[PDB]
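Asks: Got a structure here, written out as structure tokens. Questions coming.
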Amino acid sequence: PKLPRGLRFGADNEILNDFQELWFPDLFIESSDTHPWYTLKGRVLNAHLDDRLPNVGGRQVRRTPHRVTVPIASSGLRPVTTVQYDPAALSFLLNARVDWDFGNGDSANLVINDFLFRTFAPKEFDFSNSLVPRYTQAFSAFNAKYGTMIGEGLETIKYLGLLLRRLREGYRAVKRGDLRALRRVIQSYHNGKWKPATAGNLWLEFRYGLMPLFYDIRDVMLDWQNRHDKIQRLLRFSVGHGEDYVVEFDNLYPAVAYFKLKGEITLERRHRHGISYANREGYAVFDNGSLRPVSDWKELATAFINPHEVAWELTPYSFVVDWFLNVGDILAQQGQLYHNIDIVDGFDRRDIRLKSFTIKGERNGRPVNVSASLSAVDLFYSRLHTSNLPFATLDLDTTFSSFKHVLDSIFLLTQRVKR
Amino acid sequence: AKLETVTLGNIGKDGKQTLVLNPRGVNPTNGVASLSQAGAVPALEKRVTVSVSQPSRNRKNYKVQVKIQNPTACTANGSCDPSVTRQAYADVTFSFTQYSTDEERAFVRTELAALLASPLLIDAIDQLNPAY
Amino acid sequence: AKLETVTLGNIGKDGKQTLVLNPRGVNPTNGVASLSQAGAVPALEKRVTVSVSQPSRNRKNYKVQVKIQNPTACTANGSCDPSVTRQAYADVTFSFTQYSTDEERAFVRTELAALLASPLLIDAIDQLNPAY
Amino acid sequence: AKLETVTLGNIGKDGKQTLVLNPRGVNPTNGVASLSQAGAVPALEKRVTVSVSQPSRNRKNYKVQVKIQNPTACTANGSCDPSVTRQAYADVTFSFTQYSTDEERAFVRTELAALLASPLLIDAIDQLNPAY
Amino acid sequence: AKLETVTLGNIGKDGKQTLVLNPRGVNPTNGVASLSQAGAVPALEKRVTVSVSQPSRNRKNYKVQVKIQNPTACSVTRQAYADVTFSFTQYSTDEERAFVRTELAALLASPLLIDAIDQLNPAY
Amino acid sequence: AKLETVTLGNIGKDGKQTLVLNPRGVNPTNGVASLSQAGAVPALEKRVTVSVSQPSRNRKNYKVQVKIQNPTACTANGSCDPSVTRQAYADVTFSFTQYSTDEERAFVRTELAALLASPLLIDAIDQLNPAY
Amino acid sequence: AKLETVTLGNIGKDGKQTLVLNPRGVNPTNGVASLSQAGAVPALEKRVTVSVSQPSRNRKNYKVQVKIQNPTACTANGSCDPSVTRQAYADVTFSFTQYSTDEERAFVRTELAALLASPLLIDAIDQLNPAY
């Protein structure tokens, strides 16, 4: 009651998504008239008619209420919502201008507005046989289509870990206290036998004496963020197939049995399916109230290169240890993106959309001429969540366990840094 | 906590008056729900605001702010509508952590509610007398 | 504004507990009186501070302050001394002009009380729910 | 669009009052036709300004500005005639493309008129209730 | 100021057509409510935005703004739009505000402004 | 190591603006200092980085570099976060032979200062005009 | 800027010295000014060049280049004719965004002109105080 319909509380009073309502909502019937009136303006058989009578007789559609979700992952992926709108009969307004000049004194010319008609809706259809095949091949080529980027990401993250380890060595040298031994890393960048000039200082030979290290760190962590972005974008596979289905509308008489209206309506129905992947443990209970942003990822990288920093003259130790700790925090946060990755969500959607139409008036010798434009009011749209996946999936846990291992190791390394 | 007509019954010195704050809306730019007593002059009405700040990345602490404003009439012997002369303000900001608990939240609420009625704060605000 | 023991009853979610805060020493450093749980250790845990800053250069505009603090503490399975795991606190303020009148001051008091009793603030506070 | 006596019928809250703005003239320096409430003290009259800004090589856009001001009398209890105390301004700015059609232009016209008659803007301006 | 479906009848050059404006999300970046045509596509075409900016360090002086936008296509080939800004002081009264609203409506329905909008002719 | 506060004056065309630059640190790699305005915002804080080099192997002449940033700090930007829109770069570079003199350095120094102060460089730096 | 005799002041290291700079003509082949003092040989004379560029296919900024070359002329002990022995650079580059204003432009100019007189630049240039 406190939270909106599609939400619920957790153990420690944390915002969470109510699956029972998300995937199994309470349908309800509705018969809310939208345009239960039509207006004819003009003259027919020398009779100016401008009445306004109703057109809608009875409505009935089942649908679901309004819901709210919240991302259940660091990347911000939201869960899918079960929705239904399956009108018993379709609806399409026709703002046509019927007119026809017949002999023996018989002319008609007027314009119709807010005139709709109900017709059958082909709900019974299933393209599973056509959609299921279009996953296996995609998965098989996946590794052949992105193994390159996954491998370069795996090496980039290990390179980040190596950089952080070298930085940790330098910091530990700083903490223990030594000017000459502190140059262990300094010799790892100059590519040359650098000689001293005078008596230096600990913080002086560490604040920017490691500019190549800082530049490398910034560059390759931006590199990893960029690849990361794509990689998590790569954890989703949506595919759909569309076909055309022409339909006929029953006869109708906008006037009082003065002229008949017939023709055809062109629609297409497309069946779509989308599979997703994420953690299989914390997906149900993902703390959205305590997470770090994504900007601090750039913040930490640029901090050491920032030539504006007063904490180097007040508390170097605190600032550098906080740098470590926040890096480890972000690392652990992104770690959950690769722990036990399996099918977590799945939706199947069936939707109908008009494309074209045709109109033909026939009362006596095909006297009517129609030049109208069609527009729909009600379209069949049914999107249901499903958990049964009757086909071989692409379980991407084994191919990501390495990344999880790497991030855990790096977090251990950085949390091992003490004041 | 949906908005609706709030009617404070007995309030005041002798405890006889009542207040009816009608539902204005919620400024969404800052997530602030507002309530006003029935009138016409925006400058001559008792107003109340309630706001609910979730733990930001730079804060990590739940906040509830509740404000009350009451302006004086000092209506003049003619010459136009009254003029705002004095403005009584009250502000309360409650604060907890993420693993906060309903019970001690209501506890602090009721503690302050009964403090406001105890004789200490009575003459502390009433007569402006330093707590002594 | 005499200092003494205050026993506030009908406290909490269902309004059944009671808190007895006994007086303390009025802070010379800033002229602020203090009340605390009957004790013993809770005497240095729970706090209720009350102050009334008079008109000044910064203050014009009397300023009344009330800060309530409740530290939740726990004992680990093996420890002895209780360590504070959480800290509750709320802060009420009333800023009143030099020509303010005591009737309206008490009106403000009682209005804030009746609102804190109103379901709206208990919902937004105890349950931490924006009014929507 | 010749200037002449404009008599706007029922207007206000209850829809009972009528307004009679006499035709004054046209400022040429900006091409602005002016409509004025029948009165004596130029500070005590409801005013309207109609400007038909044709397109140039800096904007290539037709414009209509219609501005309306109402001043408040706030008659003082003697000592001399009233002083301007409050002043309500309204400014409508139709921005047409040169290719515009009389049809679209009238659509915009009656559209804004109906919106200003509908309950939404009724409360959004009369009661200054934010759209929510 | 509840947001709901608005049925504007008797509009146009001869006051015959009707506009059905359903509400949308109130823009949280600046607190502005929106209404759009019944749809489907015209929803993202036609727009009516409403905001009531309360006083601030630059306002004082409430400012109620109503913007209307009509794009005409056949790709949007033309775009008409209008903007109304009422500035009201804090001591202003709802009497004043309804007077102003009703006066502006009666002006837009008066012959002069139909002449100056529809055919775009200055009062001469 | 430069740790001196510089109280500048005669800023802008009017000459009535003043500025103050407080040291922020030293970059123990290239002999660079850092100075900033009092504040907590990049756009509102003006940067001054001086740098002095000595011959090692790549060059046989000194280098005195000076980089000043005067970002344009905009007030209204959708919130109380003054951002930058126009970054004002000012880069100065010197090169002195190891057999030069403090006299020669002061000579170039004062000639630069005088040309900057004269109406010669003002027309080319502000109004952007060529040498007619 | 413009070809004219620019009467400088305070050159070298004292407030009494001055210097006059007459133009030498502009070169249409490149478009770079030249000013210097009465003489015949540039080595014996003191040169200042300025250059201004506007947005084009090369860049998108308003580049103002300034150079001041005061080479040391030796006319004895070996080189009989005036030979340049010590060369000193004065490359000052001003860059600004397309949407910058005159005051943005003059801010950096005043910054640099008064910094060159400030004590930081004086001992950074003349005495070459290290900035390690």
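To match Swiss-Prot, the residue numbers of chain E are left as they are there, and the shown ones run 2-75, 84-133.
Header lists the method as electron microscopy, 4.6 Å.
Cβ atoms here come from the backbone N, Cα and C positions, even for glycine.
OK, Swiss-Prot features for this one:
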type: MUTAGEN; residues: E:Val33 to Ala; note: Decreased RNA-binding to the viral operator and loss of repressor activity
type: MUTAGEN; residues: E:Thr50 to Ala; note: Decreased RNA-binding to the viral operator and loss of repressor activity
type: MUTAGEN; residues: E:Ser57 to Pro; note: Decreased RNA-binding to the viral operator and loss of repressor activity
type: VARIANT; residues: E:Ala34 to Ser; note: In strain: Qbeta_3_FR
Asks: Return the count of C-beta atoms lying within 10 angstroms of the C-beta of E:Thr50 (mutagenesis position), excluding that atom itself.
Replies: 20
Asks: Going by Cα-Cα distance, which of the recorded positions (E:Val33, E:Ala34, E:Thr50) sits nearest to E:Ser57 (mutagenesis position)?
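Replies: Its closest listed neighbour, by Cα, is E:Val33.
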Asks: From the recorded positions E:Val33, E:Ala34, E:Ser57, keep only those with a C-beta under 8 angstroms from any C-beta in chain D, and list them in sequence order.
Replies: E:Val33, E:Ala34
Asks: Can you tell me how far the Cα of E:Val33 (mutagenesis position) sits from the Cα of E:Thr50 (mutagenesis position), in Å?
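Replies: E:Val33 (mutagenesis position) to E:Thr50 (mutagenesis position), Cα-Cα distance: 7 Å.
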Asks: Please identify, from the recorded positions E:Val33, E:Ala34, the residue with the sparsest Cβ neighbourhood, meaning fewest other Cβ atoms within 10 angstroms.
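Replies: Among the recorded positions E:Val33, E:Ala34, the lowest count of other Cβ atoms within 10 Å belongs to E:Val33.
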Asks: How far is it from E:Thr50 (mutagenesis position) to E:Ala34 (variant position), counting Cα to Cα, in Å?
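Replies: E:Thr50 (mutagenesis position) and E:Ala34 (variant position) have their Cα atoms 6 Å apart.
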Asks: For E:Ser57 (mutagenesis position), what is the tally of other C-beta atoms lying within 10 angstroms of its C-beta?
Replies: 10
